[PDB]
Number of protein chains: 2
Amino acid sequence: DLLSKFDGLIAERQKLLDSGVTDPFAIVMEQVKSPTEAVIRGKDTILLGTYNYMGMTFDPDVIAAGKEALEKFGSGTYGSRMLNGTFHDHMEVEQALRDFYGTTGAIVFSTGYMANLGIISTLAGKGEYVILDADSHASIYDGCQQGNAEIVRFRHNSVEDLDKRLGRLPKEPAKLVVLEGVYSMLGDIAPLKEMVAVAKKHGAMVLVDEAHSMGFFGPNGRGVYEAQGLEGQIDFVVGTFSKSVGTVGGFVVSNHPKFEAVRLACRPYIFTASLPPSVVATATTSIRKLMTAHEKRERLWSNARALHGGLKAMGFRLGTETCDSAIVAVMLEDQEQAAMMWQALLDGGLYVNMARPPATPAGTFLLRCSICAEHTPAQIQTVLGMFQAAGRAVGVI
Amino acid sequence: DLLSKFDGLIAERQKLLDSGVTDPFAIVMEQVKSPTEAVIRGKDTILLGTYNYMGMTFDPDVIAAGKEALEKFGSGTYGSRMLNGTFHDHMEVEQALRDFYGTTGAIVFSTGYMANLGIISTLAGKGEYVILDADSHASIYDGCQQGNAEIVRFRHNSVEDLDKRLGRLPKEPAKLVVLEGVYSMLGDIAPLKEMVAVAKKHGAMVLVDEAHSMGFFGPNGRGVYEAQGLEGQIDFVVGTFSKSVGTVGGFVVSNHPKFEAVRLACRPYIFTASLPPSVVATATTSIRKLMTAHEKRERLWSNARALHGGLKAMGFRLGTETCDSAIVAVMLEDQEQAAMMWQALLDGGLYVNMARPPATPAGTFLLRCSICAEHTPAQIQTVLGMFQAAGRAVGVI
Ligand SMILES: *Cc1c(COP(=O)(O)O)cnc(C)c1O
Ligand SMILES: *Cc1c(COP(=O)(O)O)cnc(C)c1O
């Protein structure tokens, strides 16, 4: 029947479960103390495998705004904004995004995934081109699949191949180059300055996903593009509320004068219910605080550099030579070593992300650490000690 | 550039704005009293254009659970359930859905739109068939577009054409018939009993969307399929939290023994952040209450029948001969009459949905009333009086 196609996935998964102890795909946090600590399998555990970059999820203003919105506006919404009306909160979160990014346009979506799906599939039509890195996020590929444009992959992280591939396309049709500021697998950064120069040379529009940079790259925290001096050169910036902001949602911002027309045409925007009052309230409050969260940003980067430098010094192989983002990736030799290391860390009171094939390329086995602004220096030292102990015990270092 | 393709939509929209007064695509509820009343354009307004069927959005247990979840678990989540872990609330809402539908399987998604997008595109692969009503919801069509299956439209509401179209397909490949219980445009009901018999005759699996029926069709409130005696014959049921439950989210339930494999393959499930604690808490609490919300169900249907019967008696042309759902559709003669009627109602203190081409078929111009369990009999009488007054003033009756 229709599920026979999954027999292979089912068998593969079971083999993988049988070879390990804890199922990394079924981690549950049973109680929570903070953005950095929860109980997992009955043990107080430092959280280092989650995307709460700015530790906004327990911010007292964020929480208060969510509670108040529940009280005053209820648990849900009337339906589609366009068809059934909305609370004023939606206009307010879009204004907050305009203010955050310094743009004339902002459109909020129910998720970051849907923001990418919708914007890519709506902007590029039949006969047009979407040009993207070979290792682009799934949501970006899914937007290409949802649309009717031509797809043009370029070799991962290659300015030269972007240039060559773009230059070989027909000149007249409109083109969307889609880039990510941070490559999330290893935590390295895209050469956006150089790539955007290439895109503009070929007359393409540029969309940059800044999901992994919000509040901590660039003078205003707008992202890698801002840090690299590209203010005013990026046609569209897509992001999410689910990493730095601290709730669900997606958005696209732009200065394009016709940007509002996207609401008229974008099916994933039109055909879904608007976000609940509590969600919009937490997002708006968080976004406004992120504009000036200098202390959080400071701690986030200090913590990231401490962890990166500390692990490097211990002899771990990292995904990056320098600490370039809030993701620190430890590279292991094989599937078993990665699982044993991950398990040792978990058993000792540390949760990190494990990434293995086919989620990563064959031959790449990672422990990915995502730093939080609310990690303390002591916690980062504890983490380093836990890595040292597990790494020695397993034989990684 | 990439937005030149919207020049037509932009011009059309502006012409439509110029011909009316209030923009029906930018309705804002500035303050809220209840599920049935808000301030719109400074006026106390009865809400009859929203999808809050069971009035759960201000239920005191629902609100309390949302507030408590914010306090205890914060505003957001760790990321993807599969990759970054989750709170136990996600397993709990899936259990609530298993209990609600009496199924062995339940998978929650970030939206109903994504549940349809994901399940359709994941279940039916290359060489397989998705068979759907010509007037299917956009999310169902978008799932077809996201997937690589063959698409097979059948004539709207035609058991005979479903049968004929199915019978003419190659026999061996697996097939998904996708049906909606309630046709939301006019508020009529699908002949699911007859259509499911046809699907099974041809060996197809059946997916039914029960977004417009949850808590008020069938002995257990499971949907039109339950009401029509199809318990145990439906392979998959898809729904949303955004109508009856009172928050955002989608789900699919099933008794298929391999249903869990969908998590391994379904990209819109994998590549998005899990729903926030407050959202999951409000959903779980609401779903559990909906299992036994007999009083709400009673009022909802009483209100629907009162409105339908009352409008019919006044001489309005309705989309249905009998009151078959909680959507009552008033059919108007032309674009202008619909707008004038809608505007008169709004100005007088009643908000209903207006649906016109190209959202409806050319020649169909609707005012759609969506009833709430928390409407009072007095409010429904007030609504009838408002329709009578506006209809006379505009010339509809
Ligand atoms: C996180 C992320 C997403 C998904 O955002 P959600 O809000 O979790 O749906 C999509 N694309 C990119 C590049 C991301 O980083
Ligand atoms: C309401 C509805 C949807 C959308 O659900 P959201 O949760 O608002 O995304 C999708 N399909 C059908 C048939 C619906 O009725």
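Swiss-Prot numbering applies to chain B: residues 23-419, in that order.
Method of determination (from the header): X-ray crystallography, 1.5 Å.
Cβ atoms here come from the backbone N, Cα and C positions, even for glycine.
Marked as pyridoxal 5'-phosphate binding site by Swiss-Prot: B:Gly134, B:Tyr135, B:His234, B:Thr262, B:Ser264. Taken residue by residue with DSSP, B:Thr262 (pyridoxal 5'-phosphate binding site) is part of a strand.
Among the mutagenesis experiments that Swiss-Prot reports, B:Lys265 to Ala is described with the note: Loss of activity. Sequence-distant neighbours of B:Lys265 (mutagenesis position) (same chain, 6+ residues apart, CB-CB distance under 8 A): B:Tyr73, B:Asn74, B:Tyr75, B:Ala233, B:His234, B:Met236.
Following the DSSP three-state reduction, the secondary structure of B:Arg378 (mutagenesis position) is coil. In the structure as shown, the Cβ atom of B:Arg378 (mutagenesis position) sits within 10 Å of 19 other Cβ atoms. Where Swiss-Prot documents B:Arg378 to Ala as a mutagenesis experiment, the accompanying text is: 40-fold decrease in catalytic efficiency for L-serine. Is less able to stabilize a quinonoid intermediate.
Experimental mutagenesis is annotated in Swiss-Prot for B:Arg378 to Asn, with the remark: 60-fold decrease in catalytic efficiency for L-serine.
Annotated pair B:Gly134 (pyridoxal 5'-phosphate binding site) and B:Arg378 (mutagenesis position), C-alpha to C-alpha distance, rounded: 24 Å. In sequence order, the recorded positions near chain A, meaning those of B:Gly134, B:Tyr135, B:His234, B:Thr262, B:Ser264, B:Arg378 whose CB lies under 8 Å from a CB of that chain, are B:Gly134, B:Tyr135, B:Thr262, B:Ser264. Not a single one of the recorded positions among B:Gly134, B:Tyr135, B:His234, B:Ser264, B:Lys265, B:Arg378 has a C-beta coming within less than 6 Å of an atom of ligand 1. Close contacts with ligand 2, defined as a Cβ under 6 Å from any of its atoms, occur at B:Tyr135, B:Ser264 among the recorded positions B:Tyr135, B:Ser264, B:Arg378. Listed in sequence order, the residues of the same chain lying 6 or more apart from B:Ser264 (pyridoxal 5'-phosphate binding site) and placing their CB within less than 8 Å of its CB are B:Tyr73, B:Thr133, B:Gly134, B:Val270, B:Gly271.
A Cα-Cα distance of 25 Å separates B:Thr262 (pyridoxal 5'-phosphate binding site) from B:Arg378 (mutagenesis position). Cβ neighbour count for B:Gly134 (pyridoxal 5'-phosphate binding site) (all protein chains, 10 Å cutoff from its Cβ): 27. Within its own chain, B:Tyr135 (pyridoxal 5'-phosphate binding site) has B:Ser161, B:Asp164, B:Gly272 as residues 6 or more apart in sequence whose C-beta sits under 8 angstroms from its own.
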